[PDB]
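S.K.: Let me begin by handing over the structure; questions about it come next.
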There are 4 protein chains.
Amino acid sequence: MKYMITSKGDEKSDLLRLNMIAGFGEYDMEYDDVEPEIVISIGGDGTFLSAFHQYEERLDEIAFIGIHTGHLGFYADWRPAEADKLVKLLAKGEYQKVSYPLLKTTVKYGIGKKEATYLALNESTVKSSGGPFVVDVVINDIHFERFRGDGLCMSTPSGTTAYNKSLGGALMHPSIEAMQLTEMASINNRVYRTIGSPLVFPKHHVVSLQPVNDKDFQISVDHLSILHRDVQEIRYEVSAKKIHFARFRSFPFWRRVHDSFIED
Amino acid sequence: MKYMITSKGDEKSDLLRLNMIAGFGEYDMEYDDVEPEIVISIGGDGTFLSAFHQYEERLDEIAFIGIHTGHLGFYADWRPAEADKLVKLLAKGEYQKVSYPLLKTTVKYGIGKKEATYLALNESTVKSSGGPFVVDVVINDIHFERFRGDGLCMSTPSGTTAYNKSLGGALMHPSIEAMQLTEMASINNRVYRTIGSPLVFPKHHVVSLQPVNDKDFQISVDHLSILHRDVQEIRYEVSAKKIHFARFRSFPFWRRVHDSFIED
Amino acid sequence: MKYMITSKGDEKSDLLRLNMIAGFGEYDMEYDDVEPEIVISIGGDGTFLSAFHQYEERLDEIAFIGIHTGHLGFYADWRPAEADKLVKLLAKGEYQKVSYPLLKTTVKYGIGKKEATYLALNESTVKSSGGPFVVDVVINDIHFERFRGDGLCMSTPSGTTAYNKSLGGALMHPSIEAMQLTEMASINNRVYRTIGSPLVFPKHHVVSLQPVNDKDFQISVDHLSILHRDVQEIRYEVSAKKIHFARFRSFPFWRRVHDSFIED
Amino acid sequence: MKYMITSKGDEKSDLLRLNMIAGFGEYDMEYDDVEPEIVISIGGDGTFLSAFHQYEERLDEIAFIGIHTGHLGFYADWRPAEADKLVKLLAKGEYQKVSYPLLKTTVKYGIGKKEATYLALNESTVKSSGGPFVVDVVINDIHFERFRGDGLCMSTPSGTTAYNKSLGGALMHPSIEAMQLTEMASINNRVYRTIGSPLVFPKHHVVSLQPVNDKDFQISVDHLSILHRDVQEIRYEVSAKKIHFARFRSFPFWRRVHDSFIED
Ligand SMILES: CCNC(=O)NC[C@H]1O[C@@H](n2c(C#CCN(C)C[C@H]3O[C@@H](n4cnc5c(N)ncnc54)[C@H](O)[C@@H]3O)nc3c(N)ncnc32)[C@H](O)[C@@H]1O
Ligand SMILES: CCNC(=O)NC[C@H]1O[C@@H](n2c(C#CCN(C)C[C@H]3O[C@@H](n4cnc5c(N)ncnc54)[C@H](O)[C@@H]3O)nc3c(N)ncnc32)[C@H](O)[C@@H]1O
Ligand SMILES: CCNC(=O)NC[C@H]1O[C@@H](n2c(C#CCN(C)C[C@H]3O[C@@H](n4cnc5c(N)ncnc54)[C@H](O)[C@@H]3O)nc3c(N)ncnc32)[C@H](O)[C@@H]1O
Ligand SMILES: CCNC(=O)NC[C@H]1O[C@@H](n2c(C#CCN(C)C[C@H]3O[C@@H](n4cnc5c(N)ncnc54)[C@H](O)[C@@H]3O)nc3c(N)ncnc32)[C@H](O)[C@@H]1O
């Protein structure tokens, strides 16, 4: 079917891309980067995240595949030595699709500057634009805590092995439709109090961050960081949208975790 | 309907129990501790856990209610001052039922000593019977890590605010059908390696602990600790069974967490 | 002797300052903010830190005193209700001096842009100027680790109850001449490895951070954050300089910690 | 001079011991395990700790050396391949001595059962003898916190890379005369509160644990675990005694840490 290939842009990834395009030319495979049905990412997880964001508006029409030309990337299923096998298997259509949950972030502004919405495959984080970070954390309209510290991170299940992990979060199997909120260096004393623990939320729960004094925030979505001014609310919820992977063999999540953090 | 009341056994809980029995006598409420349909626990969370284990074989026929005579217990919905209101509301049948997931622990032995199975509302933990604790951790038959340290804790969602929390685990909303594995003081050096992070598993995943040298273990299920000798395997999975609570008003989990850890 | 008083600048602190100046006028106390021998800070710990930095070049000639007009500040020994008692005790010279260690930070530049040195009472932190933070950590010329993550924090003993604490550091009695290095969200996987644990260094050990790719860093010293470009090295060591407090009664550090974090 | 050699007791360590004894016989070296002046440990850190405790009453007359026949032990300076070089260097007296601090634990009993004192090279820990662990923590007679949880660990500087590290403690250079207290799974909620952070104490500070209800405790000193009944007090302080190592070359502590936890 229609496919496209993104490359990290080093010599190794560019050459692999050109060789895969040549292999696909031996099948009924049209290169089409406007409306692909298969998106192959050649690089690392950053390359994969960029491919995801390039096609975030057609996620229900696309199956993603990642090839890692460096160390095993987490969203990668293939080493470069297997590209020819992948071309063949993709050509014949011999693959199941697996879906991972995504995170929706809504940023609301004052002075009628509307809403912006973002989709995350790894996480969305929030920090101050300089000066202390203080937000009220509201869970399904329940005032839960006032957070003072460096920032907050809201992770998808597949993101839990990324920034979330470094912040002390739990690793969550991606079949669980959830998001996980972790703290970045909260202050805790007789006067300031947060929960400390990571929090795991199901689908349909809404976590709202509400400014207390300063209204300017640096908001990251995967590796894109943007300054938002005059923020009234940041709202997190598990997205109704999902990312779909083409799978050709068993590579269970927990084996992926083992291979990335324990030994490989 | 049929009900019974357990008491922590101090003067305050015993007297409240007797007064509630008197109130129930003004309605079509039969006291029956063999086959109750409502089980009221008066005490703390330990009292509640004991009531759960007293009726673990009739969990699908019973709705539980907890009254806390000391500090707000986590499984408690009522203060003692509200007992009369509770009697009335229970008598009229004005209540919805909510269910929390449970944890199944299976202990397999050698020399054909069969299997023992246990159900946990908070968690199941494992430690050595003395001497170093070393187990292989096998996830759905995938060898994931060799754990060396003080022990491991596998928590239900409602247990995540208990021992799990003290071990660095995430707090998980109990609508999520999952179990969470946390480490107790793992050794990590150039030679010994564990994941460190808490792990959250969905229903149908099986986590098996397999002895490496010593085969004797202290296994806790809620607050019951038992020595198991000649263990071949400890297996954890989310149970098919659930605990049911009678609910008469809104007391959302996240508000319960706020009230217990942030301020109340 | 010569004294001056700094104020947070709210009505309460300004009025207390004016009343203390009036009280001091009844003694042989000259107000002198060029060469004070006693520096009184009225406000919070931020006010105290600012007073310290205002006189960092005369630290061996000055004894500091802090009054907290809000919640108990850590560098505060007095509540506002005790100001008159403090005026009297200071006037008569009835006080011992206690010293806390300080942290020296040296920033070296390329293209012969020399060195800048800074003194910290709480801590010095380093983050990237945007983009990933990666430094080699060199301890007494021994390459110890390559750190990749959000940043690093080097704390004095009295700073260990501040940012250091939120980052998981140990609280250290200030009689110990040491500095403590904590991590901010390090990445750890099969490929990237850091020590994880806080590190405590004695006097005369030098910890050098050396850029790997990007050479621009945001360096904080207490609450002053500065962008440094074209950095070749950041060097941390326990300073030869000390801060001196005037003490009029026993307020042991561990009681101060209890009162600030446990109960008061 | 007088020396002795302890062995882990496997074939490799026993044979190395016999070969070193043969080498020492070519010098003015008397084997004497009653009053040695050099104690060589061949094995791992457990073997070294046992050698330390075998001669804890002559610590000021002995210099210790460790050979690791397995993975690099932390108290080991030599690989087995270097034994012959070590024999030679020891024979000629070409070595400096370095000292590490030690931990004194005093256990006081009721019903006039006196005091027991213990010396630790790694740490002393305390847990309940079964049933909940609850102690008041008193620092220099100041009531600091009531600890409820699994236990407490008090570490020497060289012990900070051992159990202390797994409990989240700081790694401390052994030139610092200090002890470090870490928590094992403390309960923290609206009702129960501990400091959480590791605490680092200088020489001459005394940390006293005082029972609240149960008076029976399991107390570990290095790898020796003993049940103490009817305890009135456990007291920790940095010992006046030190352990002395024979050093023949530079192996800095921080390089030792790097080699054990980062890469080697
Ligand atoms: C230390 C700076 N970051 C990196 O070096 N990331 C590159 C590494 O991260 C792995 N990586 C990525 C990525 C990716 C592409 N990133 C450039 C963006 C992502 O950087 C994460 N992030 C940011 N601050 C972090 C911090 N202080 N600590 C840890 N992470 C941090 C955050 O999740 C963001 O989205 N995604 C996954 C995943 N889902 N599971 C496991 N590993 C994964 C990938 O293979 C490479 O090993
Ligand atoms: C420190 C010793 N334990 C206690 O003082 N527990 C009594 C406290 O625990 C609260 N509690 C209980 C209980 C209950 C009844 N327990 C006697 C048994 C339970 O003790 C837990 N546990 C054991 N080791 C622990 C440790 N080192 N650190 C933290 N916990 C530890 C473990 O989950 C076990 O099942 N269940 C919940 C819950 N699901 N969510 C929130 N709080 C809860 C309850 O209100 C009281 O505040
Ligand atoms: C959360 C933002 N910071 C604050 O709200 N600080 C204000 C609080 O901090 C207390 N405070 C101060 C201060 C002070 C004055 N600061 C404006 C500057 C100091 O903010 C520290 N810092 C920065 N990022 C932090 C983070 N993410 N988490 C924790 N701290 C963080 C850092 O050490 C810096 O120097 N010094 C001490 C001390 N030595 N021991 C105990 N408490 C102390 C003081 O009473 C007030 O309770
Ligand atoms: C996990 C069980 N313990 C072990 O496997 N210890 C054997 C390991 O420990 C290294 N080891 C030893 C030892 C030694 C000899 N031990 C049998 C006794 C010591 O076991 C420590 N301990 C107990 N519970 C622990 C836990 N849950 N987590 C981490 N440690 C734990 C505790 O400090 C005790 O004294 N001393 C040092 C040192 N000062 N610095 C660095 N590594 C060191 C040594 O090379 C081997 O790699």
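We read in the header that X-ray crystallography, 1.5 Å was used to get this structure.
Heads up, the Cβ atoms here are built off N, Cα and C, so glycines get one too.
Pasting the feature list from Swiss-Prot:
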- A:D45: active site, proton acceptor (ACT_SITE)
- A:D45, A:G46, A:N122, A:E123, A:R148, A:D150, A:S158, A:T161, A:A162, A:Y163, A:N164, A:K165, A:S166, A:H223: NAD(+) binding site (BINDING)
- A:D45 to N: Only minor changes in the structure and a 10-fold decrease in the kinase activity (MUTAGEN)
- A:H223 to E: Twice less active than the wild-type. Its activity toward DTA is increased 2-fold (MUTAGEN)
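Give me the lay of the land around each of these features.
M.R.: Neighbour density for A:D45 (mutagenesis position): within 10 A of its CB lie 23 other CB atoms from the protein chains shown. A:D45 (mutagenesis position) falls within a helical segment according to DSSP.
Using a 10 Å radius centred on the Cβ of A:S166 (NAD(+) binding site) and all shown protein chains, the other Cβ atoms total 22.
DSSP assigns A:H223 (mutagenesis position) to coil in the three-state reduction, outside any helix or strand.
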S.K.: Are there residues of the same chain, six or more positions away from A:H223 (mutagenesis position), whose CB falls under 8 angstroms from its CB, and which are they?
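M.R.: Long-range Cβ contacts: A:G46, A:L49.
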S.K.: Sequence gap of 6 or more, Cβ distance under 8 Å: name the residues on the same chain that satisfy this around A:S158 (NAD(+) binding site), in order along the sequence.
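M.R.: Sequence-distant Cβ neighbours: A:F74, A:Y75, A:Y100, A:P101, A:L121, A:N122, A:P174.
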S.K.: Can you list which of the recorded positions A:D45, A:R148, A:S158, A:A162, A:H223 have their Cβ under 6 Å from some atom of ligand 3?
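M.R.: A:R148, by Cβ distance under 6 Å.
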S.K.: Comparing the binding-site residues A:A162, A:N164, which residue's C-beta has the most other C-beta atoms within 10 angstroms in this structure?
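M.R.: When each Cβ's neighbours within 10 Å are tallied, A:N164 leads.
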S.K.: Could you state, as a whole number of Å, the largest distance between Cα atoms of any two of A:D45, A:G46, A:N122, A:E123, A:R148, A:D150, A:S158, A:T161, A:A162, A:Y163, A:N164, A:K165, A:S166, A:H223, the listed NAD(+) binders?
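M.R.: Farthest Cα pair among residues binding NAD(+): 31 Å.
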S.K.: By CA distance, which of the binding-site residues (A:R148, A:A162, A:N164, A:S166) lies nearest to A:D45 (mutagenesis position)?
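M.R.: Checked the binding-site residues A:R148, A:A162, A:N164, A:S166; minimum Cα distance to A:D45 (mutagenesis position) goes to A:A162.
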S.K.: If one looks at the chain holding A:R148 (NAD(+) binding site), which residues at least 6 apart in sequence have a CB under 8 angstroms from its CB?
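M.R.: Non-local contacts for A:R148 (NAD(+) binding site): A:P132, A:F133, A:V134, A:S186, A:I187, A:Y192, A:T194.
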S.K.: Please report the three-state DSSP label of A:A162 (NAD(+) binding site).
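M.R.: A:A162 (NAD(+) binding site) sits in coil per DSSP, no helix or strand.
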S.K.: Specify the count of other C-beta atoms within 10 Å of the C-beta of A:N122 (NAD(+) binding site).
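M.R.: That number is 27.
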